[PDB]
Amino acid sequence: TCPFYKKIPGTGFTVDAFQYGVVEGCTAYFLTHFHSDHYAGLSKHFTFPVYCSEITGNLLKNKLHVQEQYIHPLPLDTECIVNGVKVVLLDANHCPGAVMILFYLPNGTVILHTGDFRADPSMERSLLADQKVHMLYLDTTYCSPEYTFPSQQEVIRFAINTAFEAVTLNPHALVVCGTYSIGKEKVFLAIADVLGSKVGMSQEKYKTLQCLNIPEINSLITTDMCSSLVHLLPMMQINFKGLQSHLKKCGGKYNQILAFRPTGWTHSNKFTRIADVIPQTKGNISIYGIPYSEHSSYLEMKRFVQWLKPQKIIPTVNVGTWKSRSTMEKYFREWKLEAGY
Ligand code: NI
């Protein structure tokens, strides 16, 4: 049974609610993005209308095989009528294809569902500038002040400079980057661009990247691993054993691996600057954990919410414990008293 925070009151709509069977009263199922916790339940046998971005729709058709007649792609930044209700999709600054959804209810209430997002000051000049929001369904993944991390631009600067130095010192080093979902593609694209290389990967991952409308993608990626000195591997293989095993397969072309594990936040963020990050090393293998986030930091979240001034907040993450729910409600009230709404 579908929880309350995935239903949109006054509508036949749900958000990210595919794992509950047929939801009673649902006439349109929205999907904010192609991450498995959110699409859980969708398959080629699904027979109700799915509303989403174009990129999400490419992935539903090619990777999950949902049939075309049930896929309803909408453009961004454009007023659309769905089943008698005006909606707008906005870029969520999460992974490729990820959206926020603005719903203009028939009674005059305006609802913003963030999906998963990384808040940014540029969102203060979208279609959100123009009108009031009564209810905010908020991605609260990092809603506590201990969650700090650098900008994505600082993190990419660190990765490009680390990879360029290592391969200029040793032209026989291979670079490997871990992945387990869409998102964070700038990590491996920026490193391969500084090295003058295409990125090599499996046929399954190439297929996924081919759905993402990345400009000039055919110039940037390949399934010919031998031609490439940046390889993608599943995240589970980014350890000393998996990397040894991979270097054997490369036929004596390389004598060193430098590897990257993009994570979200880790507790080593509470002590270390990005500049000061060091790897784990065994022999001719080094592994860097880099804090590349596609979710809001505490401070980015608080800025967004203090600007929007919603009348009510419904969290969508960390909702399963009383202590998490109480902690989040406290910070919502501080923010509201501090800014005066
Ligand atoms: Ni996500």
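Here chain A follows Swiss-Prot for its numbers: 700-1040, in order, are the residues you see.
According to its header, the structure was obtained by X-ray crystallography, 1.4 Å.
Backbone N, Cα and C atoms are what each Cβ position is placed from, and that goes for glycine too.
So that you can see what the record holds, here are the features copied from Swiss-Prot:
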type	residues	note
MUTAGEN	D838 to N	Impaired nuclear focus formation, reduced interaction with PIAS and increased sensitivity to cisplatin
MUTAGEN	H994 to A	Impaired nuclear focus formation, reduced interaction with PIAS and increased sensitivity to cisplatin
Residues near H994 (mutagenesis position) in space but at least six apart in sequence (CB under 8 A): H793, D815, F816, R817, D838, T840, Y841, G963
Other CB atoms, at most 10 A from the CB of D838 (mutagenesis position): 24
